[PDB]
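Asks: Quick one: the structure is below, and I'll ask about it shortly.
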Amino acid sequence: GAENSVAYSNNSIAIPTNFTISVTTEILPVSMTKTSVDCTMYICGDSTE
Amino acid sequence: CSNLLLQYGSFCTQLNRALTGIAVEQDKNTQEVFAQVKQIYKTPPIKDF
Amino acid sequence: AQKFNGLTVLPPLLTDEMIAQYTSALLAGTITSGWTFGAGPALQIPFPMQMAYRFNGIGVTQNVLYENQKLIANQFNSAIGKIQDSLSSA
Amino acid sequence: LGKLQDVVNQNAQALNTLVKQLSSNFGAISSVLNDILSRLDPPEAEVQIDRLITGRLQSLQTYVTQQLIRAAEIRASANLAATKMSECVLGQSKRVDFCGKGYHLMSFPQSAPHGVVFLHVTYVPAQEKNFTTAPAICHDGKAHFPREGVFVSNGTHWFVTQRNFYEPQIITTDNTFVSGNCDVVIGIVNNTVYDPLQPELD
Ligand SMILES: *[C@@H]1O[C@H](CO)[C@@H](O[C@@H]2O[C@H](CO)[C@@H](O)[C@H](O)[C@H]2NC(C)=O)[C@H](O)[C@H]1NC(C)=O
Ligand SMILES: *[C@@H]1O[C@H](CO)[C@@H](O[C@@H]2O[C@H](CO)[C@@H](O)[C@H](O)[C@H]2NC(C)=O)[C@H](O)[C@H]1NC(C)=O
Ligand SMILES: *[C@@H]1O[C@H](CO)[C@@H](O[C@@H]2O[C@H](CO)[C@@H](O)[C@H](O)[C@H]2NC(C)=O)[C@H](O)[C@H]1NC(C)=O
Ligand SMILES: *[C@@H]1O[C@H](CO)[C@@H](O)[C@H](O)[C@H]1NC(C)=O
Ligand SMILES: *[C@@H]1O[C@H](CO)[C@@H](O)[C@H](O)[C@H]1NC(C)=O
């Protein structure tokens, strides 16, 4: 990060005088594709054996 | 031994991809905990708190 | 070791020195700014004012810290000594 | 979008790997089970069929385990998203750095394909000014402490302003309370209190 130092004193304070309304984007997945797998069609083809 | 491994190369692909995902998740875990701030704040030389 | 059989160990992206630097930066921010640096630009504040600010968050009026600041500081130092001694004793 | 793309690409590549598993012989003499049946008798080609069965079972079991782990991760992410909705969206959350970087006000959920996004509205300060502060004010031997603000000075006089905005106000009784004597705080300053009841009683 940026190497910066904060001026610290026992009788020094910083009171903000202005503000900026910011919007932060967060991406969260909640679901995935629902797949169904059966052995008889996957493991076997068209053979009874 | 390698010639018979082409019959199971897909399995090796899944294993290698799973280990790579585990490693990159382990790398990403440290960034989500310690890298909360993007500015390195220096400790002031005055220790009178 | 455990690397002779192809079981290579990947080094971490962040070394212990960088993790220590991050922890020291967070410590400096939390003693010199409180919570302003965690939600915006860092704002300087005295530590007794920040301690009274934490006191106001738990329903205790801030007038009680400055009356017995030495007592609370001594209790904090003794607690730090106690945790340091307990961690040395896994 | 990285989070929403991984959950689709991983499933697609798992399906592709499942398809690719049927193109391997698993040590047998053929990949398709029809070829060995057409070229060899079923009493003799039983061991190749069983080897193919074991290989397909192993591949399906590995796919099921991978899908179960992915479903557990999706369940954890969905629980996190539900908590984020119920806290940041359906009200204002006091948890700092949970609904975005800054002081959270509200959030606006939006529909996403196989996911959800949150448009958090934060409150970050922009410009700050250095001020000289004092934790208490000694008026007449009674130490005055601010109720919700903090004492600040611009060099000549003193004011009291709130924590997240600079709104200077005259030091009065209505926003300060007394407690004990004056010789109890290590750092105190001398000043005067308005006491706005005194000019009105005349
Ligand atoms: C707080 O910051 C905002 C954002 O910069 C300031 O609004 C700007 O003010 C200047 C001059 O008054 C205008 O030229 C800009 O167009 C304004 N921008 C916006 C987005 O409105 C505002 O003046 C600042 N307030 C104080 C007290 O400094
Ligand atoms: C510090 O604040 C005080 C109080 O507002 C300032 O004093 C006033 O300044 C205005 C600006 O010209 C004058 O109109 C008033 O008559 C002043 N009042 C008194 C009681 O002096 C003072 O100027 C400020 N100082 C600085 C350096 O900003
Ligand atoms: C703040 O006010 C107090 C009391 O008004 C001052 O304490 C007095 O200091 C003088 C000399 O410094 C002594 O002669 C008095 O006996 C003290 N009185 C009391 C009640 O302690 C104090 O000095 C003032 N501080 C500043 C910085 O002016
Ligand atoms: C206020 O002044 C101090 C020194 O007097 C300085 O270190 C600090 O950066 C200043 N703060 C601002 C916001 O300018
Ligand atoms: C602040 O600390 C300095 C350095 O120790 C000291 O000289 C000064 O008196 C202190 N001020 C207060 C109000 O405690």
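All residue numbers given for chain C refer to Swiss-Prot; the residues shown span 852-940, 944 in order.
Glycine too: its Cβ is placed from the backbone N, Cα and C atoms.
Not my notes, these are from Swiss-Prot:
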- C:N856 to K: In strain: Omicron/BA.1 (VARIANT)
- C:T859 to N: In strain: Lambda/C.37 (VARIANT)
- C:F888 to L: In strain: Eta/B.1.525 (VARIANT)
Asks: Going by Cβ pairs closer than 8 Å, show me which of the variant positions C:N856, C:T859, C:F888 neighbour chain B.
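Replies: Only C:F888 pass the 8 Å Cβ test.
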Asks: How many Å separate the Cα atoms of C:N856 (variant position) and C:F888 (variant position)?
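Replies: Their Cα atoms are separated by 48 Å.
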Asks: Quick check for the class: what is the C-alpha distance, in angstrom and rounded, between C:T859 (variant position) and C:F888 (variant position)?
Replies: 40
Asks: In sequence order, what residues of the same chain, 6+ apart, have a Cβ less than 8 Å from the Cβ of C:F888 (variant position)?
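Replies: When sequence neighbours closer than 6 are ignored, C:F888 (variant position) has C:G880, C:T881, C:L894 within Cβ distance under 8 Å.
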Asks: Suppose we draw a 10 Å sphere around the Cβ of C:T859 (variant position). How many other Cβ atoms does it contain, all chains included?
Replies: 7
